[PDB]
Number of protein chains: 2
Amino acid sequence: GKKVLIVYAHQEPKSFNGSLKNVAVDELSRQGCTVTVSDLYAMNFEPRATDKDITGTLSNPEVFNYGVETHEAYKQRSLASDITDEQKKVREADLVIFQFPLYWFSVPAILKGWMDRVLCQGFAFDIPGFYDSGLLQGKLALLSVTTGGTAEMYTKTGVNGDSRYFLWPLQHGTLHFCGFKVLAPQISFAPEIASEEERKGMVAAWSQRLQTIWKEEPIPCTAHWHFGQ
Amino acid sequence: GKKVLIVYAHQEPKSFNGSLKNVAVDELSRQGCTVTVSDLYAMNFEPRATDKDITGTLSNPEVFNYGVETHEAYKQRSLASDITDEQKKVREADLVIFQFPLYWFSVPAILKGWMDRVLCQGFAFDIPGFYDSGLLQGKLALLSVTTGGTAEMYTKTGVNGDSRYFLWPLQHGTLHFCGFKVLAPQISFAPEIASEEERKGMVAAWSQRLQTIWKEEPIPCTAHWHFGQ
Ligand SMILES: Cc1cc2nc3c(=O)[nH]c(=O)nc-3n(C[C@H](O)[C@H](O)[C@H](O)COP(=O)(O)O)c2cc1C
Ligand SMILES: Cc1cc2nc3c(=O)[nH]c(=O)nc-3n(C[C@H](O)[C@H](O)[C@H](O)COP(=O)(O)O)c2cc1C
Ligand SMILES: COc1ccc2[nH]cc(CCNC(C)=O)c2c1
Ligand SMILES: COc1ccc2[nH]cc(CCNC(C)=O)c2c1
Ligand SMILES: [Zn+2]
Ligand SMILES: [Zn+2]
């Protein structure tokens, strides 16, 4: 049996991102997987890392240290319920798919906020207690990203540089750091500029890939994979 | 004369980030510069990119496209006032300093939200009108980042890889894309693990650098600068 969490960050259900999230639910549900979706915009998910993330009394109310406070709150079961609800979904998942449009070579702020607030010390990693000593080892993660720029722009000699260059903070700095095994990213280039048939083709390629997702090996999440030849 | 905008993202005024922001205000004010600070957490700055960012009739209310709607809203002067207030500060600034702790090899979500919402099409870039032709051409930008990890961890052979690797989405994908000339980053490594004297030393090195900031040349914001080869 297999459980999947899809963390989805798009405002418009009729969007191309919406279509990719819906075909992932459809395909994984067809396989008999247990599927949960965190639709961040529909949840009005809080992105800001603030003292409202800890309930009750702070370890040090005079000098607020977000990392220290959330690490202690996690251990004391005093984190805000929106964070713990997401942590329960991650803890139970075997695969976490992130579905989002690329915003400034990174995730939209609402999804950056999910990463900042949900992946706290004690839950996803400890200090020390990261990368392969991370706490989400055994779990798979996958970035399903859509872009405005064409594939050609995202080549080593292209204006944007290779698409792997922007994946480093997300795949390595975040997912690998927490102990996830990183599956190859799904990059859907320039859907708004594509034809209706080309968009249908991109959606079908993602659905087809999901049919055999449990047979994939993760990428070697190294500097060489992201920046080398 | 010169005008500086400091976009600051830290919850705690007593923090090391707070000390760096304050010494920048002190030094630039001593030089006779005009200084403005956007303290994002104190402003409870909205990070989410939503339809609340447009006040008028949407160009397409049936299928919401944030990029299209904000581009049109910028041209019509129908953007939310919190965005327009930040744009006025950026338009007037000769130098924009971003002061923040590194969160997941990137900016905290509240600051990612400032980038997503403030740097809209029509204001910060256009198509064509990006990279060396970006609309913020002639302006300088500088990232002043603090980290948990030591300098040694942020080297090519270190666990985190070189610090320049994580700068790519911010310096190139965002600042250079909008036409800014990027000054060399100020990276204050591991202040929480440092001694009180070492922290004082990092604050003084930043103040000393600011004394001659107007004499600096920008970096060559290229893939070669960030990744080598
Ligand atoms: C705030 C913002 C920032 C964006 N930044 C990028 C970027 O860095 N690179 C890129 O290729 N496209 C960028 N885009 C374009 C989106 O990635 C693109 O519109 C989206 O992936 C299309 O998918 P959708 O039709 O489902 O929205 C940006 C769009 C917005 C609104
Ligand atoms: C949500 C979160 C994510 C962080 N991610 C990183 C990271 O990617 N790399 C790093 O070296 N430190 C990371 N840190 C540690 C902070 O960068 C560090 O505590 C801060 O820069 C210290 O400055 P301050 O004392 O003024 O807060 C993170 C902290 C938090 C709370
Ligand atoms: C809440 O603190 C966080 C969150 C995510 C993180 N990624 C990297 C670090 C730096 C940790 N430094 C050492 C020496 O262990 C980190 C800290
Ligand atoms: C670094 O590339 C960026 C940064 C911000 C952006 N906002 C919107 C787009 C592209 C939107 N699609 C087209 C081709 O019009 C975009 C690209
Ligand atoms: Zn890695
Ligand atoms: Zn560049």
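Since chain B takes its numbers from Swiss-Prot, the residues it shows come out as 3-231.
We read in the header that X-ray crystallography, 1.5 Å was used to get this structure.
Even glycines carry a Cβ here, placed using N, Cα and C.
The FAD binding site annotation in Swiss-Prot covers B:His12, B:18-21, B:104-107, B:148-151, B:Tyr156, B:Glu194, B:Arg201 and rests on experimental evidence. The feature substrate binding site is assigned by Swiss-Prot to B:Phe127, B:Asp128, B:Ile129. Under mutagenesis, Swiss-Prot gives B:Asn162 to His with this note: Loss of activity toward CB1954, no effect toward menadione. Under the heading Zn(2+) binding site, Swiss-Prot lists B:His174, B:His178, B:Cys223.
Comparing the binding-site residues B:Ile129, B:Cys223 by how many other C-beta atoms lie within 10 angstroms of each C-beta, the top residue is B:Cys223.
The Cβ neighbour count for B:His178 (Zn(2+) binding site), using a 10 Å radius over every protein chain in view, is 23. Over all protein chains present, the Cβ of B:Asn162 (mutagenesis position) has 23 other Cβ atoms lying within 10 Å. Listed binding-site residues: B:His12, B:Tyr105, B:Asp128, B:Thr149, B:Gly151. Those with a CB under 8 Å from a CB in chain A, in sequence order: B:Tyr105. Under DSSP, B:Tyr105 (FAD binding site) is assigned to a strand (E or B) in the three-state scheme.
Annotation for B:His174 (Zn(2+) binding site): spatial neighbours B:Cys223, B:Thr224, B:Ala225, B:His228, criterion Cβ-Cβ under 8 Å with sequence separation of six or more. Of the recorded residues, B:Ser21 (FAD binding site) and B:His178 (Zn(2+) binding site) place their C-alpha atoms 27 Å from one another. Long-range Cβ contacts of B:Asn19 (FAD binding site) within its own chain (separation 6+, distance under 8 Å): B:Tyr10, B:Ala11, B:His12, B:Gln101, B:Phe102, B:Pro103, B:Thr148. For B:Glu194 (FAD binding site), the spatially nearest entry among the recorded positions B:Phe127, B:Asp128, B:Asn162, B:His178 is B:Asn162, judged by CA separation.
Summarising the environment of B:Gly151 (FAD binding site), the number of other Cβ atoms within 10 Å of its Cβ, over all protein chains shown, is 17.
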